[PDB]
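I have placed the structure first, in the form of structure tokens, so that the comments after it can refer back to it.
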Amino acid sequence: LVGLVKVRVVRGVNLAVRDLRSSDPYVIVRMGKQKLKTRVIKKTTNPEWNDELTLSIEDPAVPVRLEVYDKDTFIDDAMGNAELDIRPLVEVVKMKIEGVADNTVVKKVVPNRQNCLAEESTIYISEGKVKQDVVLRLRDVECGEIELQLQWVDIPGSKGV
Ligand SMILES: [K+]
Ligand SMILES: [K+]
């Protein structure tokens, strides 16, 4: 492993309705074959999950994938998906910035037609730590955004594989 990334799934905003008036949403978060899930919150389209899911990083070029679903007795309807590139986070990690003020913004990632960003994403230092604030717009669904906060975790050493 090269490190860990704490993915705090903060909230879903205006998610799709999949059970007539509301939904029972959860997120599956993947990095390749690695997969984790948030809790389910019942009968909301604005879930305040605030669930932190920690991914082991082996290859930072593999996207982090997020899939939202409705929990249901018969079929768990999809409620959109998105993905995120953690290479910008890793780029800032490699700058080895230390000793600065909290919330020192050092890199910004802009939305474009290929990525899933809803707005400019900021990568910042709150020491020792490298963090990223992300809002993702969901694909393959009529509405919905997911708000995330990422945090890099270094794996202490020990060096030379
Ligand atoms: K349904
Ligand atoms: K449901």
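By Swiss-Prot numbering, chain A shows 5-165, in order.
Quick check of the header: X-ray crystallography, 1.6 Å.
Cβ atoms here come from the backbone N, Cα and C positions, even for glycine.
These features come from Swiss-Prot:
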{"type": "BINDING", "residues": "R22, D23, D74, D76, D81", "note": "Ca(2+) 1 binding site"}
{"type": "BINDING", "residues": "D23, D28, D74, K75, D76", "note": "Ca(2+) 2 binding site"}
{"type": "MUTAGEN", "residues": "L5 to A", "note": "Abolishes binding to YCHF1, but no effect on phospholipid binding; when associated with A-8; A-58 and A-60"}
{"type": "MUTAGEN", "residues": "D23 to A", "note": "Abolishes phospholipid binding, but no effect on binding to YCHF1; when associated with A-28"}
{"type": "MUTAGEN", "residues": "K37 to A", "note": "Abolishes binding to YCHF1, and partial loss of phospholipid binding; when associated with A-39; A-41 and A-43"}
{"type": "MUTAGEN", "residues": "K39 to A", "note": "Abolishes binding to YCHF1, and partial loss of phospholipid binding; when associated with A-37; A-41 and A-43"}
{"type": "MUTAGEN", "residues": "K41 to A", "note": "Abolishes binding to YCHF1, and partial loss of phospholipid binding; when associated with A-37; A-39 and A-43"}
{"type": "MUTAGEN", "residues": "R43 to A", "note": "Abolishes binding to YCHF1, and partial loss of phospholipid binding; when associated with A-37; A-39 and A-41"}
{"type": "MUTAGEN", "residues": "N119 to A", "note": "Abolishes phospholipid binding, but no effect on binding to YCHF1; when associated with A-117; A-123 and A-124"}
{"type": "MUTAGEN", "residues": "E124 to A", "note": "Abolishes phospholipid binding, but no effect on binding to YCHF1; when associated with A-117; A-119 and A-123"}
{"type": "MUTAGEN", "residues": "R141 to A", "note": "Abolishes phospholipid binding, but no effect on binding to YCHF1; when associated with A-143; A-146 and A-149"}
{"type": "MUTAGEN", "residues": "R143 to A", "note": "Abolishes phospholipid binding, but no effect on binding to YCHF1; when associated with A-141; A-146 and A-149"}
| field | Cβ-Cβ distance under 8 Å to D28 (Ca(2+) 2 binding site), same chain, at least six residues away | value | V44, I45, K46, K47, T48, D74, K75, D76
| Where ligand 1 binds, which of the recorded positions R22, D23, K39 are close by, with Cβ under 6 Å? | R22, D23
| With the Ca(2+) 2 site defined by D23, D28, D74, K75, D76, which remaining residues of that chain have Cβ atoms positioned within 8 Å of the Cβ centroid? | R22, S27, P29, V44, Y73, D80, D81
| Once near-sequence residues are set aside, which residues in the chain of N119 (mutagenesis position), 6 or more away, have Cβ atoms under 8 Å from its Cβ? | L88, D89, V113
| query | When the number of other CB atoms within 10 A of each residue's CB is tallied over all shown chains, which of the recorded positions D23, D74, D76 has the maximum? | reply | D74
| query | Across all protein chains in the structure, which of the recorded positions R22, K37, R143 has the highest Cβ count within 10 Å? | reply | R22
